[PDB]
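Input: a single structure, listed below in C-alpha coordinates.
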Amino acid sequence: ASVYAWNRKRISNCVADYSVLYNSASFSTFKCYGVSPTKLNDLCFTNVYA
Amino acid sequence: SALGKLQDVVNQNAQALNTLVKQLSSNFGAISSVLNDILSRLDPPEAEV
Amino acid sequence: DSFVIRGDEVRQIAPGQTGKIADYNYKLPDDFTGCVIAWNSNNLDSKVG
(Lines of atoms letter the chains of each structure in order from A and count residues from 1; the text may use other names and numbers.)
(Lines give C-alpha, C1' and ligand atoms only; values in the text may rest on other atoms or scores of the structure.)
Protein backbone atom coordinates (compact mmCIF):
# COMPACT_ATOMS: atom_id res chain seq x y z
CA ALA A 1 0.00 0.00 0.00
CA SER A 2 0.66 3.65 0.56
CA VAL A 3 0.64 5.11 4.05
CA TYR A 4 -2.63 7.03 3.56
CA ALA A 5 -4.49 3.83 2.56
CA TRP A 6 -2.64 1.13 4.51
CA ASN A 7 -3.43 -2.40 3.33
CA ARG A 8 -4.57 -4.85 5.99
CA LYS A 9 -4.67 -8.65 5.86
CA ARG A 10 -6.46 -10.46 8.71
CA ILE A 11 -4.58 -13.70 9.21
CA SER A 12 -6.57 -16.53 10.81
CA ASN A 13 -7.13 -20.29 11.18
CA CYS A 14 -3.46 -21.18 10.89
CA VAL A 15 -0.26 -22.35 12.62
CA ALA A 16 2.29 -19.49 12.55
CA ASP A 17 6.07 -19.97 12.89
CA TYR A 18 7.80 -16.83 14.14
CA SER A 19 11.34 -18.28 14.10
CA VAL A 20 11.61 -17.24 10.46
CA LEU A 21 11.00 -13.60 11.39
CA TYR A 22 13.55 -13.54 14.22
CA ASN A 23 16.19 -15.70 12.55
CA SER A 24 16.11 -13.40 9.50
CA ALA A 25 19.35 -11.52 8.83
CA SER A 26 17.77 -8.79 6.69
CA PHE A 27 15.32 -6.67 8.71
CA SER A 28 16.72 -3.25 9.56
CA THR A 29 14.21 -2.62 12.38
CA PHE A 30 12.40 -5.35 14.32
CA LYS A 31 10.95 -3.39 17.26
CA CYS A 32 8.35 -5.25 19.35
CA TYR A 33 6.12 -3.45 21.86
CA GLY A 34 4.28 -5.55 24.47
CA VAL A 35 5.92 -8.82 23.36
CA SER A 36 9.44 -10.00 22.49
CA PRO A 37 10.21 -11.81 19.19
CA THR A 38 11.98 -14.85 20.65
CA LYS A 39 9.11 -15.63 23.01
CA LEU A 40 6.43 -15.02 20.39
CA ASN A 41 6.42 -18.74 19.42
CA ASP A 42 5.18 -19.83 22.84
CA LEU A 43 1.79 -18.06 22.69
CA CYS A 44 -1.39 -18.35 20.63
CA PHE A 45 -3.15 -15.20 19.45
CA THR A 46 -6.86 -14.77 18.84
CA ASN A 47 -6.31 -12.56 15.80
CA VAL A 48 -3.34 -11.13 13.97
CA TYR A 49 -3.57 -8.15 11.65
CA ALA A 50 -0.82 -7.31 9.19
CA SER B 1 -28.71 -8.49 62.44
CA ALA B 2 -28.54 -9.24 66.19
CA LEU B 3 -24.98 -10.57 65.72
CA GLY B 4 -23.89 -7.68 63.50
CA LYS B 5 -20.92 -6.97 65.78
CA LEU B 6 -19.40 -10.30 64.77
CA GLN B 7 -20.69 -10.31 61.23
CA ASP B 8 -19.20 -6.92 60.46
CA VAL B 9 -15.83 -8.23 61.60
CA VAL B 10 -16.29 -11.30 59.44
CA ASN B 11 -17.49 -9.08 56.63
CA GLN B 12 -14.61 -6.68 57.12
CA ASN B 13 -12.15 -9.51 57.02
CA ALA B 14 -13.89 -11.16 54.12
CA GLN B 15 -13.96 -7.80 52.42
CA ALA B 16 -10.35 -7.20 53.40
CA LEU B 17 -9.42 -10.47 51.74
CA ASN B 18 -11.77 -9.84 48.83
CA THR B 19 -10.24 -6.44 48.25
CA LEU B 20 -6.71 -7.87 48.48
CA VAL B 21 -7.48 -10.65 46.04
CA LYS B 22 -9.16 -8.21 43.67
CA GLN B 23 -6.00 -6.11 43.72
CA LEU B 24 -4.35 -8.98 41.84
CA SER B 25 -6.62 -8.15 38.88
CA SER B 26 -5.24 -4.59 38.69
CA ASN B 27 -2.51 -3.67 36.23
CA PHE B 28 -1.01 -0.78 38.26
CA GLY B 29 0.34 0.52 34.94
CA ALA B 30 1.64 -2.84 33.70
CA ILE B 31 0.67 -4.33 30.35
CA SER B 32 -1.19 -7.15 32.17
CA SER B 33 -2.21 -8.01 35.71
CA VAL B 34 -1.27 -11.72 35.28
CA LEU B 35 2.42 -12.37 35.92
CA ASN B 36 2.70 -15.43 33.70
CA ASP B 37 1.67 -13.51 30.58
CA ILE B 38 4.28 -10.80 31.17
CA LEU B 39 6.97 -13.43 31.61
CA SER B 40 5.65 -15.36 28.60
CA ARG B 41 5.70 -12.29 26.32
CA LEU B 42 8.73 -10.25 27.44
CA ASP B 43 12.42 -11.00 27.98
CA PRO B 44 14.16 -9.99 31.28
CA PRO B 45 15.47 -6.66 29.85
CA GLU B 46 11.83 -5.67 29.22
CA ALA B 47 10.00 -7.95 31.64
CA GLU B 48 11.76 -6.49 34.68
CA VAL B 49 10.27 -3.01 34.18
CA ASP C 1 37.10 -5.74 25.19
CA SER C 2 37.97 -4.70 21.63
CA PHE C 3 36.17 -5.52 18.38
CA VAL C 4 34.96 -4.01 15.07
CA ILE C 5 31.14 -3.84 14.77
CA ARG C 6 29.00 -2.47 11.92
CA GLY C 7 27.53 1.04 12.26
CA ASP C 8 23.83 0.14 12.51
CA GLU C 9 24.75 -2.41 15.16
CA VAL C 10 26.47 0.11 17.47
CA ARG C 11 23.16 0.50 19.32
CA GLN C 12 23.17 -3.26 20.01
CA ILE C 13 26.39 -3.08 22.04
CA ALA C 14 24.47 -1.41 24.88
CA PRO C 15 22.86 -2.92 28.00
CA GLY C 16 19.82 -5.08 27.34
CA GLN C 17 19.66 -4.70 23.54
CA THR C 18 18.98 -7.32 20.88
CA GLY C 19 20.10 -8.26 17.41
CA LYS C 20 22.52 -10.60 15.74
CA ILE C 21 25.56 -8.96 17.30
CA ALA C 22 24.06 -8.80 20.77
CA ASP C 23 22.59 -12.31 20.88
CA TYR C 24 25.17 -14.53 19.13
CA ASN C 25 28.43 -12.50 18.99
CA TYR C 26 28.91 -10.27 22.04
CA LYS C 27 26.40 -9.67 24.84
CA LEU C 28 26.78 -6.85 27.30
CA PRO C 29 25.58 -7.82 30.82
CA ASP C 30 22.26 -6.27 31.78
CA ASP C 31 23.92 -4.65 34.84
CA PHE C 32 26.85 -3.27 32.85
CA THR C 33 29.12 -0.76 34.56
CA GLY C 34 31.18 0.61 31.72
CA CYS C 35 31.68 2.91 28.77
CA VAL C 36 31.03 2.01 25.14
CA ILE C 37 33.57 4.10 23.25
CA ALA C 38 33.07 4.00 19.48
CA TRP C 39 34.49 5.90 16.52
CA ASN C 40 33.94 5.93 12.75
CA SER C 41 36.58 3.39 11.81
CA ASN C 42 35.40 3.39 8.15
CA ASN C 43 38.70 4.63 6.84
CA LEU C 44 41.03 2.13 8.58
CA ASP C 45 39.19 -1.23 8.60
CA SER C 46 37.46 -0.95 5.22
CA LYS C 47 39.22 -1.72 1.95
CA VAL C 48 38.03 -1.12 -1.60
CA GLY C 49 37.65 -4.87 -2.17
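Chain B residue numbers are taken from Swiss-Prot; in order, the displayed residues are 943-991.
Looks like electron microscopy, 3.3 Å, at least that's what the header says.
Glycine residues also receive a Cβ, built from the backbone N, Cα and C atoms like all the rest.
For B:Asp950 (variant position), the Cβ neighbour count at a 10 Å cut-off comes to 12, with all displayed protein chains included. Quoting Swiss-Prot on the natural variant B:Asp950 to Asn: In strain: Delta/B.1.617.2, Mu/B.1.621.
Contacts of B:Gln954 (variant position) defined by a Cβ separation under 8 A and a same-chain sequence distance of 6+ are given as none. For B:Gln954 to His, Swiss-Prot lists a natural variant annotated as follows: In strain: Omicron/BA.1, Omicron/BA.2, Omicron/BA.2.12.1, Omicron/BA.2.75, Omicron/BA.4, Omicron/BA.5, Omicron/BQ.1.1, Omicron/XBB.1.5, Omicron/EG.5.1.
Proximity of B:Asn969 (variant position) to non-local residues of its own chain (separation of 6 or more, Cβ distance below 8 Å) is seen for B:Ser975, given in sequence order. Record note (Swiss-Prot), natural variant B:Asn969 to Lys: In strain: Omicron/BA.1, Omicron/BA.2, Omicron/BA.2.12.1, Omicron/BA.2.75, Omicron/BA.4, Omicron/BA.5, Omicron/BQ.1.1, Omicron/XBB.1.5, Omicron/EG.5.1. The unchanged residue is displayed.
Variant annotation in Swiss-Prot: B:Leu981 to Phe, described as In strain: Omicron/BA.1; the structure shown retains the original residue. DSSP assigns B:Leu981 (variant position) to a helix.
Annotation of the natural variant B:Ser982 to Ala in Swiss-Prot: In strain: Alpha/B.1.1.7; the original residue is retained in the structure shown.
In the structure shown, the C-beta of B:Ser982 has more C-beta neighbours within 10 angstroms than that of any other entry among the variant positions B:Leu981, B:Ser982. B:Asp950 (variant position) sits 41 Å from B:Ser982 (variant position), counting Cα to Cα.
Under the three-state DSSP scheme, B:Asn969 (variant position) falls in the coil class.
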